[PDB]
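The next block holds one structure in the form of structure tokens; read it before the comments.
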Amino acid sequence: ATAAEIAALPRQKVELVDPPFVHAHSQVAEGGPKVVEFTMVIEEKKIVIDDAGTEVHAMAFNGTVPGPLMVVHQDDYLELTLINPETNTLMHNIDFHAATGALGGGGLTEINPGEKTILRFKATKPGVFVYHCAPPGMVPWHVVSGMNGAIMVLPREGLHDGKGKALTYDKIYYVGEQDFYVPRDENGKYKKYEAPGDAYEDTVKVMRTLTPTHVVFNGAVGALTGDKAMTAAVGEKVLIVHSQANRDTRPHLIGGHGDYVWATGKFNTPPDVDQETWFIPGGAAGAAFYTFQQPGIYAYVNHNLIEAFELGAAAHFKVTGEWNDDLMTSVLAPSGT
Amino acid sequence: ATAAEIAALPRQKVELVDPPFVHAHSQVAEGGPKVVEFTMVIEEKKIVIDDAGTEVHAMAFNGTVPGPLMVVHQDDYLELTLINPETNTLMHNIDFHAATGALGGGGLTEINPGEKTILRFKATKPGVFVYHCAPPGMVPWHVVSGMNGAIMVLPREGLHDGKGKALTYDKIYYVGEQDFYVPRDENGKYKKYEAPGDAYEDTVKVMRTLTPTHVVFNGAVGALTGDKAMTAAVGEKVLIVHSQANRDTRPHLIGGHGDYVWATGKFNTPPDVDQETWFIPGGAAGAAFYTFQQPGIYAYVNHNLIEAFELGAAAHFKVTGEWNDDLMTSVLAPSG
Amino acid sequence: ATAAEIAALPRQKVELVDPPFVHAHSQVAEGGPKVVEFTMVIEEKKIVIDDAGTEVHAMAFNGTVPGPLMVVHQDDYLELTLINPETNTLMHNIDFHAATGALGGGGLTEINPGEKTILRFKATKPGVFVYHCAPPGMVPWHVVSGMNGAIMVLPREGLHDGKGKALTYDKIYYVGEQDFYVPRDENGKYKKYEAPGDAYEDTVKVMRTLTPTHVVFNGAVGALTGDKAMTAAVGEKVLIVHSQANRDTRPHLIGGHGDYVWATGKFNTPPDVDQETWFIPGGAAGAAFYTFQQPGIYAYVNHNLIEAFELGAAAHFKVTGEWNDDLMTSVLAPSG
Ligand SMILES: O=N[O-]
Ligand SMILES: [Cu+2]
Ligand SMILES: [Cu+2]
Ligand SMILES: [Cu+2]
Ligand SMILES: [Cu+]
Ligand SMILES: [Cu+]
Ligand SMILES: [Cu+]
């Protein structure tokens, strides 16, 4: 398309919502290509990542870890206004794995505190894709400080299974998984720091062990539990988008399955089916579609169970509806032999 | 099906066999849906896992690490009687990844020592699937103490390739891979404990390093080597089911291939073909189909070779038959 | 085929080239099956792997880490003359994951210093495959000393997508990724040794932590950058072959994609498409096909960004051509 033709396209401004929720969108594209406009302000902020009060100096797109999910359709243009407020201390940028050129956009979006930039790219390939900050020489430090999220580029005709049958979800959640590397003192207690820069050297030492201290969804241990548990109902079709910008994960819905899983995250690659546990390599997003069949509490985990239950990578679903004894029944409840 | 229809299905009791062997079954389903009944007794016991006398307080379905492979067909029911003898000291349960609801069955099967339970679930999806104990708040500890196994839910018409051609194995083995995290004292010597709970805190410390001290098949270093090597013959078709309930693995048959590999373990997902090394993520089972073409000793490994040859994740196959010089020949033997 | 049939086949001698370049070959097979002849001399040599002067005692096929890429076509025979010069100190061999029998050839190729051997195998399965040394009892040590490479067995009709459309590359590069385990002294300084055997005990200790000190392409931090940046132009189709003989990796072309990725490395397994980041398990090779659409510098990385940018797993592409503002444009350049 020419500059003139792109200029002639409809514009749509989107208001982002905080994960695990996803902004209003249509599964099947409404009309022809558009320039879909997003704005995000980067916040360097102290966050608490567990119930003990362990702090991280997060580097957060839109003030959240993960950054929010942006949704467009194939061959739309995503136009992001990225703002680095003067209250921040570091240069930041953005690399969209969905985009083509200039290191995903990073080469064109290097912004110092007090600066902004506007990047447009054509979303040529359908799928869920990681985005993350990547300042040359400081790349993993920004990413493992939480400066990453994902986008979804839906096919214009919405989702389909591997064999051309339409798949329409009732709801969608975005689970961003974060590996954190928090320095410890000689007693093994987590250290606190005044400014982000003060933590750098100690943090790099931990990073180099390739062993995170915390592995979390939505920025903290237990973030998606209690009144923040995800919800569904028997019969409800749910898409769960999962990303990990730095490190492998292996998602699993305890008590359920991934009926269709685009484990590579790319919609032109046919989904795996009937999955127990799927695999998303570091630097990617994936997506799983499931129709709930049983009510009750589910845990959604990274199925390295140490990572899930010791390090933090467990979320909950609360599911309403009628129990199905055909699918599962307690023939004899726990009772004396 | 209706209530009366479910109640009217035949019930069949099947006797289990210790891994890597698999109980007798038919690849193509015999008759209509059945309620297939299994019983397992949980054993808490000390096992030695290496050549240095290193002990683990194993928590073992049916007395083995891994627990045995249960085989049913799609749309059968699996009905397990799980027994926790009063001589045990921990509560246990079971989560079948093959099952739908109540955390895979874990929510319905929490049995204290001296208790038993019977769980039935419909095996709605074909594939190999992990099962494991998962007492809330102590999940990974039970799993990495060896309390895990797998099941196979065969398609009612048996296995097929990506094009619909039948794939019929002559034999099947179940390799359960176990990551262990054994505490050491400050001199590097592995510690021993009187009771399982005594090891809890020290073990969780090792677990949190995400670095197993041992990675083993069938519960110990060298368990599937030497006189306990698996066997085959040239021309024989072998299915190798492999599980890892907690941690990634990358199986490889040294000297062979995975001709067809359901790497995700699910039979409705078409198998990869001609595989050198396949990948099974922690929390899953996979299955590889191979026709042996050469005789001799094979090694079957997790192809992180440090895990295989330093930490214990190596098995052998002993294969009989005639050497095929077309496939491979020594044109010049090692010579000065 | 019979011995007589094989003896009648055309022979072709190949001259290997150092990675990431690949020796001259045809994508579509030229004529019927051939016996394709290769020779490699093993060099035990010191390599410097980072800008701190850190040394590894490399065990290098053809003097490089990784060893060179050998290219044949399906149902060709690969005939390798492998030489262990008297200047070396250890026994070596070679295991081809592409091969069938005798542990991939390792059982037939054990050569002491001063010995040579000739192995012929039939390349029956199309794909990219790891090869590596594997001396019994010292396997991971040789592999993590850099004694590994890969081969490509092309389909006789060259590459195709999942739907039979031809895929023809203009350029091919071979990236061998290496995990190294370098001992450190009490001050955290990397240790140096004056013979490979001297380093064994200390190196095994590091290996057992499963935590590499370095993860590198082509034997060193920054190897495939600057003078060794890989090159292309807008419109050019490039195949990137990537191997890792011991440890998982997750390749990613920063600024680009894998348009078609044989993530398992096997050409009869249909390629994934539009990949951001693909996954290659330890013990395997994979291949990605991409058509460049934008000029400029790309980084090609293992997308565990700590592994890429702290441990060394980062390469560059330098791509010439015209910028495409339709695909990407700076609407507002960084400004107050
Ligand atoms: O599927 N329970 O980890
Ligand atoms: Cu990236
Ligand atoms: Cu589980
Ligand atoms: Cu190998
Ligand atoms: Cu940043
Ligand atoms: Cu248990
Ligand atoms: Cu060697």
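Here chain C follows Swiss-Prot, giving residues 40-375 in order.
From the backbone N, Cα and C atoms, a Cβ is placed for every residue, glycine too.
Annotation source Swiss-Prot lists Cu cation 1 binding site at C:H131, C:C172, C:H181, C:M186. Annotated Cu cation 2 binding site per Swiss-Prot: C:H136, C:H171, C:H342, in sequence order. Here the residue is the original one, but Swiss-Prot notes a mutagenesis experiment at this spot, C:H171 to K: Loses nitrite-reducing activity. Among the mutagenesis entries in Swiss-Prot is C:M186 to E, noted as: Contains only a type II copper atom and fails to catalyze the reduction of nitrite.
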**Request:** Give the helix, strand or coil assignment DSSP yields for C:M186 (mutagenesis position).
**Result:** coil
**Message:** Can you filter C:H136, C:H181, C:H342 (the binding-site residues) down to those whose Cβ is less than 8 Å from some Cβ in chain B?
**Reply:** C:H136
**Message:** Can you tell me how many other Cβ atoms are located within 10 Å of the Cβ belonging to C:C172 (Cu cation 1 binding site)?
**Reply:** 29
**Asked** Hey, how far is C:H181 (Cu cation 1 binding site) from C:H342 (Cu cation 2 binding site), Cα to Cα, in Å?
**Response** 26
**Fill in**
Which of the recorded positions C:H136, C:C172, C:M186, C:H342 sit near chain A? With a CB under 8 A, the answer is C:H342
**Distance [Cα-Cα, Å, rounded] between C:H171 (mutagenesis position) and C:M186 (mutagenesis position)** = 6
**Message:** Helix, strand or coil for C:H181 (Cu cation 1 binding site)? Use DSSP.
**Reply:** helix
**Message:** Taking every protein chain in this structure into account, which of the binding-site residues C:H181, C:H342 has the most other Cβ atoms within 10 Å of its Cβ?
**Reply:** C:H342
**Spatial neighbours, same chain, of C:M186 (mutagenesis position) - Cβ under 8 Å, 6+ residues apart** = C:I81, C:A97, C:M98, C:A99, C:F100, C:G106, C:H131, C:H171, C:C172
**Message:** Counting other Cβ atoms within 10 Å of each residue's Cβ, which of the recorded positions C:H131, C:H136, C:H171 comes out lowest?
**Reply:** C:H131
**Item:** Three-class DSSP secondary structure - C:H131 (Cu cation 1 binding site)
**Value:** strand
**Complete:** recorded positions C:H131, C:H136, C:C172, C:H181, C:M186, C:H342: those with Cβ under 6 Å from an atom of ligand 7 are C:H131, C:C172, C:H181, C:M186
**Request:** Measure from each Cβ of the recorded positions C:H136, C:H171, C:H181, C:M186 to the atoms of ligand 6 and list the residues where some distance is under 6 Å.
**Result:** none
**Assigned element (helix, strand, coil) containing C:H171 (mutagenesis position), judged by DSSP** = strand
**Request:** Return one of helix, strand or coil for C:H342 (Cu cation 2 binding site), based on DSSP.
**Result:** coil
